Amino acid sequence: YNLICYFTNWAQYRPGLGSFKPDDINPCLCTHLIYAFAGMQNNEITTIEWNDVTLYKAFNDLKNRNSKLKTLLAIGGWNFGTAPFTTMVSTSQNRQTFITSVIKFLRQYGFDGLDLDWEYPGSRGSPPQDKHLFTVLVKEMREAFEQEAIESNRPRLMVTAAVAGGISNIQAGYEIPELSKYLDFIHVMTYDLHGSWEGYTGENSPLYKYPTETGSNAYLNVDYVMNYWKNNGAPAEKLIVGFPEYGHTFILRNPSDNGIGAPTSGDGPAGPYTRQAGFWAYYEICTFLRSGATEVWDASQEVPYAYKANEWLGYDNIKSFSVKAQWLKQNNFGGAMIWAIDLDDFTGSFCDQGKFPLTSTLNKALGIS
Ligand SMILES: CC(=O)N[C@@H]1[C@@H](O)[C@H](O[C@@H]2O[C@H](CO)[C@@H](O)[C@H](O)[C@H]2NC(C)=O)[C@@H](CO)O[C@H]1O
Ligand SMILES: CC(=O)N[C@@H]1[C@@H](O)[C@H](O[C@@H]2O[C@H](CO)[C@@H](O)[C@H](O)[C@H]2NC(C)=O)[C@@H](CO)O[C@H]1O
Ligand SMILES: [Mg+2]
């Protein structure tokens, strides 16, 4: 099994104990580390932070402590949008220019591959032709990587992609049978399945549907999403299950109505380190649990939730990570990916569960070390 761990280049700016840079990573936890994010300019891959070159070096220097580790650079992300991707894939010339820039950039800075994080082909302004042109881009990139390996006598660069977990986005975005032939791994974003945007409480990454859900609400679970990818053409061994090391928060409209599906208002509370309404890192969750919160096991969905007065949290813990890890092995998936290692209790100072408790749980369950 593989354990793919995302690192984010803005975690460095969090205050105090939240500040996280590549030297905070334990290099033996994961099989692959992915650096989020690179950008694009003039159809070529580029940096986005003033000190990315420094952080790239610290990141790829982690391979000096773990000889089996591979690193990848992710391009895109949510806030990147779709416009640069649409322009880049629109012509063979623009695609060859991008691919050429990627080979040079990855080799120069010491990366072993590229993770495509276009959110999403065919959605968010991307026109319908981008579904097929994404396949063309990946096929051409895979072919170019194969040839560069022969020419340079080095192991081939990997091409992977982070892909939608929402069914409407999947249907608009991906030619799954053909795309799956050329990708090395498919990182399915089986999280953000519920959140304050819905107006009621729900779990960030429930394994199974809630018993009362019918129709399109029943898409919103790990089991459905992973099996959608598998049964529409993706090989199980290339499919990587997304594991969030964070939870989504809500403000309850009536604190006495605090179950799954209880009505909510607004964007949800923010945490002192991540400072974004609706989102708490696992280490911030541990502080909440120590602040008088009630913890509940959502038995049908195999995940926890917790509440305190008007605040409600849907999240993941060691138990739910363990259940889902057993599940993915039983379904013959390729492994797990975590968003994001800088949201784990990397200092060990918040959760009393050791350093990197969630990532360590997957390391152990998947036999990585
Ligand atoms: C591989 C992956 O999950 N990519 C997406 C991420 O971009 C997104 O994280 C968000 O990234 C923004 C930049 O694109 C950051 O500004 C923001 O802080 C961060 N949000 C959260 C909730 O972490 C993750 C989140 O699951 O999912 C994808 O959408
Ligand atoms: C299954 C699905 O498609 N869920 C969607 C959510 O992803 C989305 O939330 C946003 O997800 C981004 C990663 O893809 C994050 O970067 C972003 O922070 C997050 N928005 C939040 C937390 O408010 C929601 C709302 O846009 O839509 C769902 O359909
Ligand atoms: Mg009640």
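Following Swiss-Prot, chain A shows residues 22-390, kept in their order.
Cβ from N, Cα, C; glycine included.
Packing around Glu140 (active site, proton donor) is summarised by its Cβ count: 21 other Cβ atoms lie within 10 angstroms of its Cβ, all protein chains included. According to Swiss-Prot, the feature active site, proton donor maps to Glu140.
According to Swiss-Prot, the feature chitin binding site maps to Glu70, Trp71, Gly97, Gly98, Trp99, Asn100, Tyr141, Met210, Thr211, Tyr212, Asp213, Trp360, an assignment based on sequence analysis. A simple way to gauge crowding: the CB of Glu70 (chitin binding site) has 15 other CB atoms within 10 angstroms, across all the protein chains here.
The domain 'GH18' feature in Swiss-Prot is assigned to 22-390; the stated evidence is sequence analysis.
According to its DSSP assignment, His208 (mutagenesis position) is in a strand. Record note (Swiss-Prot), mutagenesis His208 to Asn: Strongly reduced activity at low pH, with minor effect on activity at neutral pH. The unchanged residue is displayed.
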Original post:
Cβ under 6 Å from ligand 2: which of the recorded positions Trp99, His208, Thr211 qualify?
Top reply: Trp99
**OP:** Work out how many Å separate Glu140 (active site, proton donor) and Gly97 (chitin binding site) at their Cα atoms, rounded off.
**Re:** 7
**OP:** With an 8 Å cut-off on Cβ-Cβ distance and a minimum sequence separation of at least 6, pull the same-chain contacts of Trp99 (chitin binding site), or say none.
**Re:** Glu140
Subject >> Cβ-Cβ distance under 8 Å to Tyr141 (chitin binding site), same chain, at least six residues away >> reply: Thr103, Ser147, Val184, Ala185, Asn190, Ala193, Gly194
